[PDB]
There are 2 protein chains.
Amino acid sequence: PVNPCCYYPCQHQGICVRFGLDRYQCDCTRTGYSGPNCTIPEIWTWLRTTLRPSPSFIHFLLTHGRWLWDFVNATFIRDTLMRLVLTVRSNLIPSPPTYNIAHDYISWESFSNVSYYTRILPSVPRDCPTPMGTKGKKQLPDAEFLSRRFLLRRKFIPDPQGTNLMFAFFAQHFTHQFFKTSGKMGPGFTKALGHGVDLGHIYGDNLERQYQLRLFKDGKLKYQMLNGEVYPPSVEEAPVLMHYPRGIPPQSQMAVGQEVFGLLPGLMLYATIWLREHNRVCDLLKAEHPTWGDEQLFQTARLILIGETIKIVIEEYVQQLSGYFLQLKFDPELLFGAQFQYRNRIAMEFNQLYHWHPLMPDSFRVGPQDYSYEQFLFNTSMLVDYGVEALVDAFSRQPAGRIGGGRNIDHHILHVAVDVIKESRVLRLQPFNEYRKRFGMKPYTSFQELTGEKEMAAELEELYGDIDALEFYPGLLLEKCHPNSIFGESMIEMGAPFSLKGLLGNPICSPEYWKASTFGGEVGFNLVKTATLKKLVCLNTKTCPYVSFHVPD
Amino acid sequence: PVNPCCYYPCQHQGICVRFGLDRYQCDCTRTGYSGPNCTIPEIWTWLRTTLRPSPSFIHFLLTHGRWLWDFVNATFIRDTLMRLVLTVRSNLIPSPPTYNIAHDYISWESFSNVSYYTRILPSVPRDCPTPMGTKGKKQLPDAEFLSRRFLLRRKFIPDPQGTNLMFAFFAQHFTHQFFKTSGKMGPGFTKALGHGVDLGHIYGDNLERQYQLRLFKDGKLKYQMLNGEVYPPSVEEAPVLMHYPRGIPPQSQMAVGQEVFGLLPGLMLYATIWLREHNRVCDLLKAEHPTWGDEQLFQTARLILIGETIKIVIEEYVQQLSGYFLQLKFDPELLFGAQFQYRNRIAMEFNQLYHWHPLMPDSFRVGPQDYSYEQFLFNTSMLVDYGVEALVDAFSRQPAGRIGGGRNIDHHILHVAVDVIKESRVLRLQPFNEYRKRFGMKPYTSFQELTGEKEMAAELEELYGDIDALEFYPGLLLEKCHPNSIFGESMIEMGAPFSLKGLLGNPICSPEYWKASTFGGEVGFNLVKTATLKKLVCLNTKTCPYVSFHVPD
Ligand code: HEM
Ligand code: HEM
Ligand SMILES: Cc1ccc(-c2cc(C(F)(F)F)nn2-c2ccc(S(N)(=O)=O)cc2)cc1
Ligand SMILES: Cc1ccc(-c2cc(C(F)(F)F)nn2-c2ccc(S(N)(=O)=O)cc2)cc1
Ligand SMILES: CCCCCCCCOC1O[C@H](CO)[C@@H](O)[C@H](O)[C@H]1O
Ligand SMILES: CCCCCCCCO[C@@H]1O[C@H](CO)[C@@H](O)[C@H](O)[C@H]1O
Ligand SMILES: CCCCCCCCO[C@@H]1O[C@H](CO)[C@@H](O)[C@H](O)[C@H]1O
Ligand SMILES: CCCCCCCCO[C@@H]1O[C@H](CO)[C@@H](O)[C@H](O)[C@H]1O
């Protein structure tokens, strides 16, 4: 009595429920389809799919015809296409979340419990013949061998788009505020209950820790003065839990919101940048409101930083990644006339695919000197030895590593790539083609169609056996890319939805929160509308270095 | 240097922010008004208010013209008017939430922190001349004296609507799942973090307690067999925290989700009803899915009960209370084409006004025998001595007490009425007329306009002094009512919004959760669509008594 739902019968986001001893049914409610499987099109959906261009065809448009986009950008079409990218990508990702590691069905414990990582698709029944449902071999390839043959870096393959390490560290820094898989509770759980841009990696992840980081005067945060410059406080001044190595001295270890940030001068660099940005905002709010107290000056400055984050993440961060000629625009008012939920729940496949370790180089250049992985990791003095302005100049002048296609993952951080595929099997993620179906994409018929070449494709036909049994994480990294893209179709087509929901799904974007008084007048509401990666750095420094998400070139 | 925001300048939901030493400004963003105070109408809003009938005029329509509503009910207009009541009413309620006891401004702590009771309006700055802003006497009336002169019951004044005690106990039972003001954290905090219909008073309020209440087989809940009937388990069987009297003599103390439920046979009666309803649903789900396990059978049956609750709360509970000829209809699909947030946050004024102790009679009739407050409170054996069917028959045959107008609060429960007005001053709620402005109502110019008579009205002119300084809670109960109504115009026009937002704001109503598979096929999705107060009782009993929200008459 083989579980009928192991064949993934339900198509187009159909929920498969089990009936009787060996029966089943598919709920085709509002999926645009009917019938036993939700395959037979409705009158309107049939017309919509017939006039639907391939995802790659629309990517070609958004990456070609400069002249056309010089016009579109300077017209109201920048909003007709922006709102279209927003609503359409983010549709109904389910909102309110739908599953988690413990449940493969809509439940109140899944919507109420935040300590869970939601999941767009259910897991593969523990009662299914093969590990990935019905297709593939009885055993899946060795995680270590997959990383030493298809993910291991031989020669450095830079990003064709020019992306630099300044972007690489902004990604790891801004992404770790909603990715805190908890050791204790194990995989499928998170410590960052913000599940979005709550700047928990600056103040969070909890309140008890927040106060320890706050100076409690002028709504500022405690700090430390080294070489007449501003950095985070020493753990002595502000005693909070940090995952520093050793050992070490307490006087030389800075404290922030997100831990494991002291294990990289890059993450502590942005911890210093946003720190000076918070206190600077408190100086602007104190002058405007002498009557305001400590609590209001802080919690207000926090909303101002959260606004500057999304502003730089859309109009800058995704603009370098995207490579499009369409100027991405952060304007919450685009979905003010749309049926949109201002809620967000971090998925386990968003945490899964966001492991962009290929971005890390072979080493780390800093002007004349060159530090290796051994000299750069767990560095305590490097941050204060070079300063902020001199360091931001180095990262912006060094290219990062291409994420898609492979094989481009340094041998140092490859142990994470294996702990990601290992965590994939623990969560029991579905195959690669099943997720392709979920994000409006046609499944690959062969391994050669995935990589675009015969050599690895054949080396995979031996391991997995079937294409419908290919793993999720390995599928994204081994997929070929468009001519000068940073990663495969699937990384774009699956990642775009998740991030767009989480940005505009933020409370501040809603009609209730997107006022001028919410940021303490027009002064604070302008800082958000003019937020730039260049002003986030230079305004807090003395000298103005080279700051960008792409190398000079 | 008087705080300018103490005059409540901002009109029509305008946010007042303080500037300089003695200045201020009003944020008129999307309030439909502009100018210094948001008083000048916009082109469209001016036309909307000109064609806006008084709330009492629309009340009159919804309570008259029987012939017209016999037609409307049997037409698609039941949906045109239902959706209209939904969207319009619930749009007065901010979402996401706005403020809480600790903050008088939009902040991330206020949206992230759930242990808070949100609040529709900010508090009265402690740096204001008079306790209620600028109007009124330097001191507010004695809480005890107000309850002994305007709330104390002399002669029993029944509800003109026929409402009975069956409704009175369904109100206190269904309302205490989102009202758990924490005694530890003090006023302005809640233990029920569900902030809605999470049936936390059955399973909740937490997970550790939930397992203790569950049998862990067939997704059922532990129980106890007394006289061949089904009741909740003894604490011995299921050890959970309960607030039974001191040195109370268990065995015989039943355990449920919501505590302080053993202090009333009425609350333990509904704890038994919903208990048999959960296990019965598990029998229907087990037959349909023999393969299903314990976890899925329970968490699914939980969504089925949550659905039956809102179904009975709209088409039955608010039917009685409203006494409108318009058949209220629970259909989540009404706001599927509306800009609605499926989120909810319990306000402190919703907790405030929902104190309907006037509903409690002088005594409690049970067929032949009559028990007083001393014989009925903290009763442990009464529940199992009469059974379920014999008791539901008694409550449905006894009228309750009218809530509005006063003075109709038994001398036994009057100590709560004083602890509600006392909690009002702790939270620093705004005056009565200020909240009237918030919920689309014109402020009262005199105390005589509130009560509708000269005798109390004068006694109040002496105490409060000004009408703009009248307290919130006392304002609702002392307000006259339309002759056959259960409470004043303000109780309707402020409670209707809160209630409606929390019912359809529930996740299950959303487009993602409102499927048939979410309830385990059509079987479970039908139990929700045909949920009745009569089927909730009779189906779980042997004999069928008189069950309703109104006396026989
Ligand atoms: C020197 C560079 C880096 C090092 C040493 C590093 C180290 C690690 C380690 C040890 C883990 C543990 C995963 C596991 O135990 O399964 C991890 C996971 C992760 N990596 Fe990195 N990483 C680096 C760069 C990056 C970058 C550039 C990104 C960009 C997005 C990134 C994204 C993530 C995320 C989101 C997780 C999981 C977060 C969580 O579960 O809390 N990492 N990394
Ligand atoms: C015999 C009947 C009742 C008894 C003995 C009772 C008892 C109490 C007591 C002692 C409090 C403490 C409140 C304070 O200290 O300020 C309370 C709170 C409250 N009561 Fe009742 N009550 C009864 C009926 C009702 C009814 C019929 C309703 C609504 C229909 C109601 C609604 C509330 C609400 C909303 C609170 C707020 C407490 C919280 O937020 O946890 N009560 N009750
Ligand atoms: C994780 C993730 C995935 C996709 C996106 C995204 C969003 C958008 C936009 F425009 F919709 F905002 N584009 N866009 C995107 C599009 C193409 C590329 S590429 N270089 O791989 O071809 C890179 C990014 C962002 C984040
Ligand atoms: C706390 C509270 C307050 C109002 C309502 C409500 C909702 C509705 C409806 F129809 F919109 F659903 N009516 N309605 C209502 C209307 C009038 C009265 S009455 N007894 O003063 O005439 C009683 C109830 C419900 C709960
Ligand atoms: C199904 C009845 C539609 C109206 C008659 C038009 C001809 C049938 O329309 C069709 O229906 C199929 C359904 O899968 C479509 O896929 C095809 O276009 C066609 O066979
Ligand atoms: C001209 C481009 C404006 C429209 C933006 C289309 C968004 C990308 O395109 C579409 O995205 C949808 C969301 O992933 C998916 O249904 C499709 O697979 C994809 O093509
Ligand atoms: C026609 C709609 C706008 C004008 C309002 C007319 C009603 C005046 O207002 C209302 O009239 C009701 C009449 O039944 C009275 O019962 C209400 O108390 C009265 O306030
Ligand atoms: C048929 C009678 C009117 C029902 C449709 C209109 C919706 C009624 O809801 C209306 O809400 C407004 C704002 O919440 C209030 O000011 C009105 O008094 C209230 O009746």
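By the numbers in Swiss-Prot, the shown part of chain A spans 32-584.
So this one's X-ray crystallography, 2.8 Å, going by the header.
Including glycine, each Cβ sits where the backbone N, Cα and C put it.
The annotation domain 'EGF-like' is assigned in Swiss-Prot to A:32-70 on the grounds of sequence analysis. The helix, strand and coil residue counts that DSSP assigns across the domain 'EGF-like' (A:32-70) are 4 helix, 12 strand, 23 coil.
Residues or ranges marked as active site, proton acceptor by Swiss-Prot: A:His207. Residue density at A:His207 (active site, proton acceptor): 18 other Cβ atoms are found within 10 A of its Cβ, drawing on all protein chains shown. According to its DSSP assignment, A:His207 (active site, proton acceptor) is coil.
Quoted from Swiss-Prot for the published mutagenesis A:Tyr385 to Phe: Abolishes cyclooxygenase activity. Look at A:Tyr385 (mutagenesis position): DSSP puts it in coil.
In sequence order, A:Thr206, A:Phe210, A:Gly526 are the residues of the chain that are 6 or more apart from A:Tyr385 (mutagenesis position) and have a CB within less than 8 Å of its CB. Annotated active site, for cyclooxygenase activity per Swiss-Prot: A:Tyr385, in sequence order.
Per Swiss-Prot, heme b binding site is recorded for A:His388.
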For A:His388 (heme b binding site): intrachain residues, at least 6 apart, with Cβ closer than 8 Å: A:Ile440, A:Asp441, A:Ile444, A:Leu445, A:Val447, A:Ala448
Recorded positions near ligand 5 among A:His207, A:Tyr385, A:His388 (Cβ under 6 Å): none
